[PDB]
Amino acid sequence: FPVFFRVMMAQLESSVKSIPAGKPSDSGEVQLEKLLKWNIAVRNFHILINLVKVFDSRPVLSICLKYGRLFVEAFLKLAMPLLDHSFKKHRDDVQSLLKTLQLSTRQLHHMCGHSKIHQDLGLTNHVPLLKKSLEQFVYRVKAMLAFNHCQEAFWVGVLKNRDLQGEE
Amino acid sequence: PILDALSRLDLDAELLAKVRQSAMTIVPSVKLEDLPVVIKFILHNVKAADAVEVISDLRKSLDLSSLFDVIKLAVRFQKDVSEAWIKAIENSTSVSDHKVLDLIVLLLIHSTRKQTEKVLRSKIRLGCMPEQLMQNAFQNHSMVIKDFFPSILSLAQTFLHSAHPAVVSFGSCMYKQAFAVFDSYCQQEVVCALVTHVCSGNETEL
Amino acid sequence: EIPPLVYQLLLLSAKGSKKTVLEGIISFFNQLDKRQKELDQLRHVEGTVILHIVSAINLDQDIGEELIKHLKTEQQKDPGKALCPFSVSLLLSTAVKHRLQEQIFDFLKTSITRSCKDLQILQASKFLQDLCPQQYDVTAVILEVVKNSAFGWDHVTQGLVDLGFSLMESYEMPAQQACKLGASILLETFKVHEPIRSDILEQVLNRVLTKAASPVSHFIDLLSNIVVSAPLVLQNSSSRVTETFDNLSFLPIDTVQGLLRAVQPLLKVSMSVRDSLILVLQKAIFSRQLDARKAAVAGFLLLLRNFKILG
Amino acid sequence: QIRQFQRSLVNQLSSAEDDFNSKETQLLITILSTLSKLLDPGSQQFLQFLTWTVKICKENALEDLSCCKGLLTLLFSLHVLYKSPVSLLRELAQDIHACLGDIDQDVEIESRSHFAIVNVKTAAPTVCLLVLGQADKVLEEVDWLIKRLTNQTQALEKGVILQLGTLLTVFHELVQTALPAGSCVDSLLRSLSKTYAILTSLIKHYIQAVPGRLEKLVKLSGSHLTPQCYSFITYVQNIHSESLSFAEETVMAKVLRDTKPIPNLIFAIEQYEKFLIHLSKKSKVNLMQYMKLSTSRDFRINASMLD
DNA sequence: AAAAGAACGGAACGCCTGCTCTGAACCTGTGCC
């Protein structure tokens, strides 16, 4: 299973990065054709990170750490510059997409906590950059909401630290 | 004579641009013993940062024609003339295939610029500056070796350590061309440096 | 006695190992110099042994490659130590061998830059001095090297002049300290190394008119110091008084004034130089342009006081 | 000559604000600094001048902007080549903490006006930028010896942990306060990122070499710095949201800058943590009992608020 | 068993901005003019 999982995340991230970047509202309804792609990509990422929950293998955790960090970095670099303009015409779609992405990225914090709890050297090799990227995503979301004058709605909150499919 | 006279003086700033443009227009028509005269006369006169495009156009115009080391002396007269020329050639050679005078002036700037290999290491490592062009330049433009001897020690020695196969191929071609020079002292120094590299250096270099 | 014995030991090291024997003989020379400081025959013996070892290293350059790594490791461990006069003399001697001298010079430049930065840090904060009293000064040892190798050595003078030539350009704060150190060592070797005086003067004159665009204030300062130390050096360096006016009227940043003031005794004791400058004066003053005619009139005004008004 | 000038300053400083002439007072301070460069390094007047100025600084109140900044610049130039000022910075941190309310918003402090130079009107970067500049310099020179540190080495490590340990208490004092929302918030996070990095290279050095003194520093580091820092991060959310309301009533640029140091604060925490994990296994000691799990935050888009 | 190998994991100097401190006569308000 682990090699299957590693190559699956590799190809998913490569496809995600292969998406076009965010033009400054240089397209009308093309953004619609370039929005649901991120929806299905985030759904696939959610399915994979759920697949993590069953297989606690150390290589699986390592590859998931690395490529979840890579995927969230790619999302920040590409999707949101497009997503800010699509927020005007499209509201429910981007909100649901952010809901799914936030659902996905929730477990990365828990499993980083698990990594540092178990003193896994290979696992602790990747925690800092992943945590920094997650914080960057958290604050970029606020940036985009404030850009579209929705700064009132955004709100940060501490995430309850948990183990894998557990609590505390 | 009139170009030399006007370059010897300083005219109005507005009139400088039009006479300069007349200068590069007349540059191709200058004969073998006449074109260098206007070349140095305008190179000494031109001191404008906006003259980067002028330098690029002059390089394009003088590429076909290529003592005749007097242009090197004129460029040497300006101590810090590197920046405009290197930027112009970097903009040009990124699109243009190659130019003999481009390589010659790049070498001249290294030994004045002390900073010219950066484009050299870049364009050579990225699909440009074929070794055939450099070999033809060395065979025809004998003034390159006559310019100064540590050119080979300045370029080929660093080219041997380059990781890119194109870089080491260019360095080997430059060393082979430098061996072809008639300077007995220069040839002996180059051969001594070569045997030093063979005795001490990276195994690939040996 | 000692020279042949250490020559045999060096041959053994060539046959055997060189990791520790080199450092051992550096240490032996170090304590010998320390005990002799508070010795001309001993200094001649030192010259003979350094000549032997430098000839051996020149014959087999790759043998001395381990010296670079050994000294870098020692510098990483010892904070400024191991840069004894013997070690630096050996480093400069093989530099004249022309094999890999660029890397050795770069390592030396890094070491001296770190040394002057550390000296500034310690001077600007005593709190570090109390906890780090290991204040090692490369400048002190390199300046003492001038007196150490001033007893007719094989290549010490050549090594020192090459070191200073690299230093002056490396100077281009730490840059000011490097320039001051280079100028001081050049002045010391000019006042010490008698038989290289003419060669040094010719080389610096070639370099003095070597940076037209770049500032050469340090060049004119060092040239003035060496000329005032040895007024007749450039007299023995003749056929250059006329030559020095090749492109003098291009970049006057006070460089022309300094050059004139430094060479003024030569003009007042050299009529040919005065005649040549008079000839250049007609071209300078009659320049229709005004970009550089200021330097000409400034030089002429200084010359008016340069020549005496006796009568 | 300084004595002839001290009399004029104290007379001017003691006088009422009506006859102030702050331009002269600023000059009166700069001349002291420019004339304090060449005192005897071990002179008694060196100590005597220090004893007077700390008295004036702790007693008088240079309400003028540059007068407070200028005088504070002077005292450190003397108090660098003679000793370490972390005691003064700790003391000043108490006053600003007493000046305003704590981040917790449920704890009060007494007056504790140890220095009269700082007051409520001087809570601006007027002071909390200069001391952080010394905090920059204090750590700047620490890296130099640590790099050299990479027989007397026992004294070398003891001194660093004293300065760093005392400075660690300092940052704890500021990080519980409501810092002004200017660049002082930014600069505090810039040095906070810097501080953790220097914590590493000493530990990163000792990897190639256990002491409980190092552990006690880490125990203090976990107890007084980390949970407060993350709570201070939660404070910044409230400050920026309130501050961002002043948007004349393209804020993309301001929002990114106002939270740029925040992600790199986390990263500098874990890069130290990741190597501190590395040390614990190689050092055969469990160092994580004192510390706390690295907390993190999520967000939520208020769909109702968009209407 | 928890050892290598080398492909995986990782570091340094360079860049001009989008920065905030600084700047500037003003225009307002009100005891004075």
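Residue numbering in chain B adheres to Swiss-Prot, whereby the residues present occupy positions 247-312, 349-394, 399-492 in order.
Cβ coordinates come from backbone N, Cα and C, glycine included.
For the recorded site, B:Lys400 (mutagenesis position), the DSSP three-state label reads coil. Here Swiss-Prot describes B:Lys400 to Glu as a published mutagenesis experiment; the accompanying note says: Reduces ubiquitination on FANCD2 and reduces stalling of the FANCI-FANCD2 complex at DNA junctions; when associated with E-404.
Listed in Swiss-Prot as a mutagenesis experiment, B:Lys404 to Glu is described as follows: Reduces ubiquitination on FANCD2 and reduces stalling of the FANCI-FANCD2 complex at DNA junctions; when associated with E-400.
In Swiss-Prot, a published mutagenesis experiment is listed as B:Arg407 to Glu, annotated Reduces ubiquitination on FANCD2 and reduces stalling of the FANCI-FANCD2 complex at DNA junctions; when associated with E-411. Around the Cβ of B:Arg407 (mutagenesis position), a 10 Å sphere holds 16 further Cβ atoms from the protein chains shown.
In Swiss-Prot, the entry for mutagenesis B:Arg411 to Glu states: Reduces ubiquitination on FANCD2 and reduces stalling of the FANCI-FANCD2 complex at DNA junctions; when associated with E-407. The structure shown retains the original residue. According to DSSP, B:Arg411 (mutagenesis position) sits within a helical segment.
All protein chains included, B:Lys404 (mutagenesis position) registers 11 other Cβ atoms within 10 Å of its own Cβ.
B:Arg407 (mutagenesis position) sits 14 Å from B:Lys400 (mutagenesis position), counting Cα to Cα. Rounded to a whole number, the distance between the Cα atoms of B:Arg411 (mutagenesis position) and B:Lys404 (mutagenesis position) is 11 Å.
Each residue contributes its Cα atom, and for B:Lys400 (mutagenesis position) and B:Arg411 (mutagenesis position) those atoms are 20 Å apart. Neighbour counts were taken at the CB atom with a 10 A radius for the mutagenesis positions B:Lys400, B:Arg411; the maximum falls on B:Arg411.
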